[PDB]
Amino acid sequence: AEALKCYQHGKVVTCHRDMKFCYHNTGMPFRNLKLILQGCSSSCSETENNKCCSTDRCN
């Protein structure tokens, strides 16, 4: 099996062979601070900030 590939802040990363998901999480911890997490993960749950997917470079 090929291993999932995900977008990660402009780069393309090859996920650990165990990963099921590419994710994209954006948050505003403070009115002036935006946080953006992005990459591969074993688990993923759709929320208003965490976007999940399971195909290649799908972010």
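Our numbering is plain: 1 for the first residue shown, then up by one each step along the chain.
We read in the header that X-ray crystallography, 2.5 Å was used to get this structure.
Note that Cβ sites are derived from N, Cα and C of the backbone, with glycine treated the same way.
Taken verbatim from Swiss-Prot:
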- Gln8 to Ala (Swiss-Prot position 26): Small increase in inhibitory potency on cASIC1a (MUTAGEN)
- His9 to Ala (Swiss-Prot position 27): Important decrease in inhibitory potency on cASIC1a (MUTAGEN)
- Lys11 to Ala (Swiss-Prot position 29): No change in inhibitory potency on cASIC1a (MUTAGEN)
- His24 to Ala (Swiss-Prot position 42): 3.1-fold decrease in inhibitory potency of ASIC1a (MUTAGEN)
- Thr26 to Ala (Swiss-Prot position 44): 3.9-fold decrease in inhibitory potency of ASIC1a (MUTAGEN)
- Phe30 to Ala (Swiss-Prot position 48): Important (34-fold) decrease in inhibitory potency of ASIC1a (MUTAGEN)
- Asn32 to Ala (Swiss-Prot position 50): 2.8-fold decrease in inhibitory potency of ASIC1a (MUTAGEN)
- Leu33 to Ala (Swiss-Prot position 51): 5.1-fold decrease in inhibitory potency of ASIC1a (MUTAGEN)
- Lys34 to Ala (Swiss-Prot position 52): 4.9-fold decrease in inhibitory potency of ASIC1a (MUTAGEN)
- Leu35 to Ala (Swiss-Prot position 53): 2200-fold decrease in inhibitory potency of ASIC1a (MUTAGEN)
- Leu37 to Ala (Swiss-Prot position 55): 58-fold decrease in inhibitory potency of ASIC1a (MUTAGEN)
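Here the features listed in Swiss-Prot are placed on the structure.
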| residue | record | DSSP (3 states) |
| --- | --- | --- |
| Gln8 | mutagenesis position | strand |
| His24 | mutagenesis position | strand |
| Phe30 | mutagenesis position | strand |
| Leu35 | mutagenesis position | strand |
Check your understanding: Of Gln8, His9, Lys11, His24, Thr26, which mutagenesis positions come within 10 Å of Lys34 (mutagenesis position), going by C-alpha to C-alpha distance?
Key -> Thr26
Check your understanding: Where the distance is taken from Cα to Cα, which of the mutagenesis positions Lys11, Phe30, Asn32, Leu33, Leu35 turns out closest to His24 (mutagenesis position)?
Key -> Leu35
Exercise for review: List, in sequence order, those mutagenesis positions among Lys11, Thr26, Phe30 whose Cα sits within 10 Å of the Cα of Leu37 (mutagenesis position).
Suggested key: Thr26
Revision key, fill the gap. If you measure between the CA atoms of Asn32 (mutagenesis position) and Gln8 (mutagenesis position) and round to the nearest Å, you get 23
Review point. What are the non-local neighbours of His9 (mutagenesis position), defined as same-chain residues 6+ apart in sequence with CB under 8 A from its CB?
Key: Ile36, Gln38
Exercise for review: Measuring Cα to Cα, tell me the gap between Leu33 (mutagenesis position) and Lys11 (mutagenesis position) in whole angstrom.
Suggested key: 22
**Study point:** Candidate nearest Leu35 (mutagenesis position) in space, where candidates are the mutagenesis positions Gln8, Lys11, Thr26 and distance is Cα-Cα
**Key:** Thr26
Revision key, fill the gap. Taking only the CA atoms, the spacing between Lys11 (mutagenesis position) and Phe30 (mutagenesis position), expressed in whole angstrom, is 27
Study note, to complete from the structure: Cβ atoms other than its own within 10 Å of the Cβ of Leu37 (mutagenesis position), all chains, total 14
Point to revise | Separation of alpha carbons, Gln8 (mutagenesis position) and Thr26 (mutagenesis position) (Å) | key: 13
Study note, to complete from the structure: Densest Cβ environment (other Cβ within 10 Å) across the mutagenesis positions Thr26, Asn32 belongs to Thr26
Exercise for review: Measure the Cβ-based neighbour count of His24 (mutagenesis position), defined as the other Cβ atoms within 10 Å of its Cβ.
Suggested key: 19
